[PDB]
There are 2 protein chains.
Amino acid sequence: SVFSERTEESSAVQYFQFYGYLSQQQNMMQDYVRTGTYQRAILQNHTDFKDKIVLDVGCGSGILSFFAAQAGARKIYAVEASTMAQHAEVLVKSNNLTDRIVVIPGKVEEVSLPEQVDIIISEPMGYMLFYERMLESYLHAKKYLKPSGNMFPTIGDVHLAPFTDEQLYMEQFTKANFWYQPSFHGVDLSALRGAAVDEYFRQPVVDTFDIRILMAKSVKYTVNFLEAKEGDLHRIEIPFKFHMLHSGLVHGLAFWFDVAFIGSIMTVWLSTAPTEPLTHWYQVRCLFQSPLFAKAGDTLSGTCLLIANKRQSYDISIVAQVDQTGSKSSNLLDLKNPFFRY
Amino acid sequence: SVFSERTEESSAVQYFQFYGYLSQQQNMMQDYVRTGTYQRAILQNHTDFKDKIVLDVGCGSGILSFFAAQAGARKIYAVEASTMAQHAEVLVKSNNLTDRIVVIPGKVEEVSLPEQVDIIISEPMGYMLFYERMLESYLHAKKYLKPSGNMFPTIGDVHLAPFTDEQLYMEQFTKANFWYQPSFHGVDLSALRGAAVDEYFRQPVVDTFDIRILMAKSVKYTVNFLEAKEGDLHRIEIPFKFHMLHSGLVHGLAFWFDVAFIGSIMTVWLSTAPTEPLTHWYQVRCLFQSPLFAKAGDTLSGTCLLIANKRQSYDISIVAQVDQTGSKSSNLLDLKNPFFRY
Ligand SMILES: Nc1ncnc2c1ncn2[C@@H]1O[C@H](CN(CCCNc2ccccn2)CC[C@H](N)C(=O)O)[C@@H](O)[C@H]1O
Ligand SMILES: Nc1ncnc2c1ncn2[C@@H]1O[C@H](CN(CCCNc2ccccn2)CC[C@H](N)C(=O)O)[C@@H](O)[C@H]1O
């Protein structure tokens, strides 16, 4: 299938094994901003669900399907590839909703549905939106969408902005410099120091931060889920040109995302911005191994390029330059191996 | 090979991927008890290495091979299956030891060595000794050992002892009781509460603890690596009969291990006991689903059975009984999915 072809089997088994556990579901369910905002988006847009046919892509425990049922959906196909499908089935029965919610075990790229749907609902967003490549599965599912069907969420905005955080920078640097030791119990480790540095700086940093570290207004990159195709997400090129508001060392770029549920009654936003209450997505920072000095009024331009790999992730290339001085930094990150700093 | 036959490929890819990272090596290297004890065992037993041929099974960064070289080894075959092999090669060159340390990329069950060796060195120990099944690879390597060759470690002692920890016990129910909610955003979750409880009780708990929780002297199970065969580790039956030193509720069994390097000059012990300074192995606790009351002077008997599986791990079965009252408990645990509580 389209899933097995883009996904090395060892990565797929690990991914679905992880989402099979109830403890993991509990952790996600306890994000009240996430769960409450989804419920509000669906219930306040009840006319988008009332007597409709719906597809829930990667339903997990089933909660979004339950919200669709509360909003009056006639039928909800709830697709789930992990063993969480069986637990969702238990909930559908114990909540007396077997007349409305039909769990379909398997990958959305592989199952067969009996009819086309009015609306697709999902939570495909990983860290910095793209982590884990579930957006592709969400877009793949549009093969089941009727003409003029809706998607919830409808659009995603990724935000990026340059930051200064000496302290985060020194922490990661200090760890790599363990390998600058000429006599670790008599052994010279220093030949591996560059490799060690590269490995640490390749890890995106998942945690939150004060907005005062941000040195320019964010640049926004939008994915319209109604219009994008799966293959659009294999290579994502995000140009940027920042007008620097503060002078200092730029240690990297910070990322967050918002999604909008554009319903008939209203648009509901779910934001993971650092100006908003914390979610289990936190925010993500990509460090530069060599920081860039810039003054307020300078332009910091470059490109953030995400290249999908078969480990169900992306290799991230970031090249940035201070236009006024020609100072450049170029950096590679492995979105599969984040540093969970919180 | 013997490795591929006992190990599902998806488990093997995940395992060697994990040991490929320098940060993981750094973590192990920074365990001073571990690294210092290995160095001391090798250097203080220099006559076991001086002008000898050695095999380092799973050499990682190469550190033990460097210690063998410091002790005078004539030649060291350093076998490693992860991409850490390439970093080891870099260190061998930068430490000017290419004439004495030969790095061999691959699994010890699959590579070919040109000659038999005087002594095998390794660090095959996982949590509770047996986690990750590397002891089998270590024993497999005795096909390369000369008659009367030595093994470093030599022997391993697994210790088990009953513990009381009411807060650890209750923590499982507190977490599972998230599911005991009749209207989580309108949804009755309660039907999943037993499944949640079951899931948490299958996870062995990796962390340390105060020795005051221990209710009896440990029972010891010894593997003599000079004498054991690979197949001895496929099914490990550990009977126990504890003479209780304290009255109270027994919530489960705690596990730790020691290994001894029995050299010609001296025996050096590496202990992960909770009476010793903490190592990166911590200790491990397996809960009983139902606690058992016992008085000081009673006997708590039963069996701990470890059954090797193709996920490169063990299913752990524990049955226990207070002889004087006939009160019995069991559990089944999955050593592949430990709870890292530290
Ligand atoms: N192709 C596929 N076919 C069928 N099923 C798929 C496919 N792909 C993934 N699945 C399942 O979709 C579920 C994913 N969840 C993950 C939630 C968002 N992800 C995050 C969030 C934060 C950080 C990182 N990641 C969606 C939310 C759902 N409403 C729920 O309640 O979980 C998991 O159970 C997955 O197994
Ligand atoms: N069949 C095999 N063929 C060839 N190579 C194998 C095989 N199997 C495993 N390897 C390698 O052995 C290395 C593992 N050891 C670390 C083991 C510790 N494990 C723990 C520790 C704590 C908790 C849990 N687990 C490195 C020690 C080395 N002396 C050094 O100091 O770096 C890793 O590089 C593995 O890839």
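By Swiss-Prot numbering, chain B shows 135-476, in order.
According to its header, the structure was obtained by X-ray crystallography, 2.1 Å.
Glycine is treated like the rest: Cβ placed from N, Cα and C.
Cβ neighbour count for B:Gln159 (S-adenosyl-L-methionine binding site): 24 (other Cβ atoms within 10 Å of its Cβ, all protein chains included). As annotated by Swiss-Prot, S-adenosyl-L-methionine binding site applies to B:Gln159, B:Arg168, B:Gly192, B:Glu214, B:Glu243, B:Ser271, with the evidence given as a curator's inference.
Using a 10 Å Cβ-Cβ cutoff, B:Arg168 (mutagenesis position) registers 18 neighbours. The annotation that Swiss-Prot gives for the mutagenesis experiment B:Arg168 to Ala reads: Loss of protein methyltransferase activity without affecting ability to regulate replication fork progression.
Remark: B:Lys227 (mutagenesis position) has no non-local neighbours by Cβ distance under 8 Å and separation of at least 6 in sequence. DSSP assigns B:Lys227 (mutagenesis position) to a helix in the three-state reduction. What Swiss-Prot notes for the published mutagenesis of B:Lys227 to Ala is this: Loss of FBXO9-mediated ubiquitination and subsequent proteasomal degradation.
Of all the binding-site residues listed here (B:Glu214, B:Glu243), the one with the fewest other CB atoms within 10 A of its own CB is B:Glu243. Taking Cβ-Cβ distances under 8 Å and a sequence gap of 6 or more within the same chain, the neighbours of B:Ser271 (S-adenosyl-L-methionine binding site) are B:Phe137, B:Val191, B:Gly192, B:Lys241, B:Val242, B:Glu243, B:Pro258. DSSP assigns B:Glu214 (S-adenosyl-L-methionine binding site) to a strand. By the rule that a residue counts when its Cβ sits under 6 Å from some atom of ligand 2, the recorded positions B:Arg168, B:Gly192, B:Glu214, B:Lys227, B:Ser271 yield B:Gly192, B:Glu214, B:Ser271.
Distance noted between the C-alpha atoms of B:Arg168 (mutagenesis position) and B:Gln159 (S-adenosyl-L-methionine binding site) is 12 Å. Taken residue by residue with DSSP, B:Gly192 (S-adenosyl-L-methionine binding site) is part of neither helix nor strand, so it is coil.
Secondary structure at B:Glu243 (S-adenosyl-L-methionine binding site), taken from DSSP and collapsed to helix, strand or coil, is coil. Site extent for S-adenosyl-L-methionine: the farthest pair of Cα atoms among B:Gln159, B:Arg168, B:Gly192, B:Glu214, B:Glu243, B:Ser271 sits 26 Å apart.
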